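Student: I have a structure I would like to understand better, so I am pasting it below and will then ask my questions one at a time.
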Amino acid sequence: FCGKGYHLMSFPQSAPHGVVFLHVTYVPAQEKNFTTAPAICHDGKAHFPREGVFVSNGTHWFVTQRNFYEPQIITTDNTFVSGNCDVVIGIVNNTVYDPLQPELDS
Amino acid sequence: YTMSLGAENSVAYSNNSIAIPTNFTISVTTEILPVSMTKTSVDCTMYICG
Amino acid sequence: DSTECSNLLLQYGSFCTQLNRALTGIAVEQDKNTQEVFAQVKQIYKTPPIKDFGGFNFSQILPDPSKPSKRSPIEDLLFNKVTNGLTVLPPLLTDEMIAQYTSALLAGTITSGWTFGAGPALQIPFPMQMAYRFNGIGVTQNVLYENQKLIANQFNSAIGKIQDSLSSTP
Ligand SMILES: *[C@@H]1O[C@H](CO)[C@@H](O[C@@H]2O[C@H](CO)[C@@H](O)[C@H](O)[C@H]2NC(C)=O)[C@H](O)[C@H]1NC(C)=O
Ligand SMILES: *[C@@H]1O[C@H](CO)[C@@H](O[C@@H]2O[C@H](CO)[C@@H](O)[C@H](O)[C@H]2NC(C)=O)[C@H](O)[C@H]1NC(C)=O
Ligand SMILES: *[C@@H]1O[C@H](CO)[C@@H](O[C@@H]2O[C@H](CO)[C@@H](O)[C@H](O)[C@H]2NC(C)=O)[C@H](O)[C@H]1NC(C)=O
Ligand SMILES: *[C@@H]1O[C@H](CO)[C@@H](O[C@@H]2O[C@H](CO)[C@@H](O)[C@H](O)[C@H]2NC(C)=O)[C@H](O)[C@H]1NC(C)=O
Ligand SMILES: *[C@@H]1O[C@H](CO)[C@@H](O[C@@H]2O[C@H](CO)[C@@H](O)[C@H](O)[C@H]2NC(C)=O)[C@H](O)[C@H]1NC(C)=O
Ligand SMILES: *[C@@H]1O[C@H](CO)[C@@H](O)[C@H](O)[C@H]1NC(C)=O
């Protein structure tokens, strides 16, 4: 409706008997393949991304936002737990880091 | 000639692969929309009869 | 073919030119409408040969290779269910090219979700895409993943009911 791509903003310009809209949009570019999984199996529990997606560069698993590649460590702060690993089709085994875990250890 | 609908692009679909963008383009496009016409008035008596 | 009639018709001026211009404008407007509706993608996307979409069946909406018209069964049923100076101009886009445009749109929305409409087509598994759509309407991803077989079965049943309803209602 407001240009090709994800619409960011628009600017109006007057024209003889008309209007010209300059649509400023965000276009994704330089995409890269990654291996993806619906959920992460850890300690018999299924972890799902809170806002992003699980991606793998070949050996390690990360969670990133869907519209830009920004890999982050899969922790308990950006994932949520729902059920065990027996139900979700395609769940893979990976560790889930706990930020509180070094705190009570020390 | 027979007109080409477009360039063929077979998306590499598989059940466990995703494509994530690593960059972006800020694209500005133009959209021209007419708003008004010239306001014309015709005197019917003067047009038909002078 | 009467010359005397045309000579008398010339006394009325450019009425015939006006009517021909209006009809020409309508005729080009129909082609413009078809371009605006169906030709919204400049890439002709194709589905993969293996139809592994996590239980989702699209055979009733994807084009049938066995048919020479390269239409879907639903589109084939739709085409079967629709039945002195005058000329009928053919449309600029034929039915097979319009079907090809719809096939490209279907392949894009199945293999890439909404990414192909906003830029380059980014591949994504179809259950994950459905989970994204679930999050769009405010339902968590887990609900989609846990009940994926049920959702796929309901979707296939609904598509079959659509074909049956179109085939059974005049
Ligand atoms: C996937 O990404 C991870 C994280 O960037 C990579 O792991 C790092 O690789 C560099 C390069 O040798 C090492 O110096 C780091 O020590 C690694 N970090 C960890 C935590 O192991 C990994 O190599 C990447 N894999 C591929 C195939 O690209
Ligand atoms: C992911 O981890 C689970 C548990 O750590 C694995 O499930 C085990 O698989 C072995 C071999 O099939 C069985 O003998 C065990 O009884 C299973 N344990 C449980 C609790 O189910 C699972 O195979 C792992 N998957 C992958 C791909 O590594
Ligand atoms: C992601 O991987 C797929 C498959 O490995 C790539 O698709 C191939 O691209 C090459 C480059 O032109 C083609 O010759 C092949 O025919 C493609 N294969 C298929 C099955 O389509 C794809 O290019 C990769 N994506 C990125 C961004 O590199
Ligand atoms: C993302 O894309 C931009 C272009 O839009 C890249 O910026 C260019 O980078 C090259 C090499 O680094 C320079 O020669 C150009 O002058 C840059 N152009 C502009 C407009 O700045 C940027 O490097 C890309 N970033 C990543 C991480 O891929
Ligand atoms: C997808 O749906 C189609 C049609 O709904 C299925 O095709 C049917 O397959 C059964 C068994 O092979 C046949 O008895 C029917 O006659 C077929 N119907 C039609 C219209 O051809 C198909 O099996 C489903 N699954 C896949 C993976 O394509
Ligand atoms: C993906 O497909 C492969 C076969 O190509 C299969 O072995 C694997 O189990 C599938 N994974 C899912 C999550 O469907």
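In order, the residues displayed for chain C correspond to 745-827, 856-942 in Swiss-Prot numbering, which applies throughout.
Technique stated in the header: electron microscopy, 3.0 Å.
Heads up, the Cβ atoms here are built off N, Cα and C, so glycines get one too.
What Swiss-Prot records for this protein is below:
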VARIANT   C:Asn764 to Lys  In strain: Omicron/BA.1, Omicron/BA.2, Omicron/BA.2.12.1, Omicron/BA.2.75, Omicron/BA.4, Omicron/BA.5, Omicron/BQ.1.1, Omicron/XBB.1.5, Omicron/EG.5.1
VARIANT   C:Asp796 to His  In strain: B.1.1.318
VARIANT   C:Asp796 to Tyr  In strain: 19B/501Y, Omicron/BA.1, Omicron/BA.2, Omicron/BA.2.12.1, Omicron/BA.2.75, Omicron/BA.4, Omicron/BA.5, Omicron/BQ.1.1, Omicron/XBB.1.5, Omicron/EG.5.1
VARIANT   C:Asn856 to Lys  In strain: Omicron/BA.1
VARIANT   C:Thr859 to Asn  In strain: Lambda/C.37
VARIANT   C:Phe888 to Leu  In strain: Eta/B.1.525
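Locate each feature and note its surroundings.
Tutor: Taking Cβ-Cβ distances under 8 Å and a sequence gap of 6 or more within the same chain, C:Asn764 (variant position) has no neighbours at all. DSSP classifies C:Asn764 (variant position) as helix under the three-state reduction.
Secondary structure at C:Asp796 (variant position), as computed by DSSP, is coil. The 10 Å shell around the Cβ of C:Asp796 (variant position) contains 12 further Cβ atoms across the protein chains shown.
In the shown protein chains, 2 other C-beta atoms lie within 10 A of the C-beta of C:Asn856 (variant position).
Look at C:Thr859 (variant position): DSSP puts it in coil. Within the same chain, no residue at least 6 positions away from C:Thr859 (variant position) has a Cβ under 8 Å from its Cβ.
The C-beta environment of C:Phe888 (variant position), restricted to residues of the same chain at least 6 apart in sequence and closer than 8 Å, consists of C:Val785, C:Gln787, C:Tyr789, C:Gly880, C:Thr881, C:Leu894.
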Student: Chain B proximity: which variant positions among C:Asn764, C:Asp796, C:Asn856, C:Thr859 have CB distances under 8 Å? Answer 'none' if there are none.
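Tutor: From C:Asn764, C:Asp796, C:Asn856, C:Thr859, the ones near chain B are C:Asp796.
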